[PDB]
Amino acid sequence: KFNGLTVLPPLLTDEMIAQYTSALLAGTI
Amino acid sequence: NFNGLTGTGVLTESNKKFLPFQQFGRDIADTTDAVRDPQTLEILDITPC
Amino acid sequence: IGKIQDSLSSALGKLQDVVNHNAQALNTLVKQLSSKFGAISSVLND
Ligand SMILES: *[C@@H]1O[C@H](CO)[C@@H](O[C@@H]2O[C@H](CO)[C@@H](O)[C@H](O)[C@H]2NC(C)=O)[C@H](O)[C@H]1NC(C)=O
């Protein structure tokens, strides 16, 4: 937004990060 | 060019409400983002290409 | 575990500061487009 300035999105979405944390949590319990 | 305001961008119908003495608006960081057409008195947003 | 929710709701300063600090630096960059730096104007159309 403006002149020549942009923001790039992350590769990992928030859903994918939740999947990593639920796998760690399901593994240890 | 709106009576002196020189710029580039896409003009679209806005949803802002100016005060009855204001010609154009600026965003945070002080860059013009809306103007009023002198003839029709309608507020138009200016988005970058 | 039931108390965690109170301690957080009443805390995330380390995450808020890094987001805010970067935004302040980006806004500071834009504010430099309205300085003369020792010139007659800041606008190329003048
Ligand atoms: C500038 O002049 C134009 C005409 O050239 C005016 O347009 C009129 O606008 C009113 C509504 O405000 C309409 O009812 C008329 O039919 C319009 N006339 C024409 C010929 O289209 C315009 O209002 C004027 N602007 C100002 C600020 O007075």
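By Swiss-Prot numbering, chain B shows 542-590, in order.
Heads up, header says this was done by electron microscopy, 3.4 Å.
Cβ atoms are placed via backbone N, Cα and C, with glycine included.
Database features (Swiss-Prot):
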type	residues	note
VARIANT	B:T547 to K	In strain: Omicron/BA.1
VARIANT	B:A570 to D	In strain: Alpha/B.1.1.7
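It is 18 Å from the Cα atom of B:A570 (variant position) to that of B:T547 (variant position). For the variant positions listed here (B:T547, B:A570), the lowest count of other CB atoms within 10 A around the CB belongs to B:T547.
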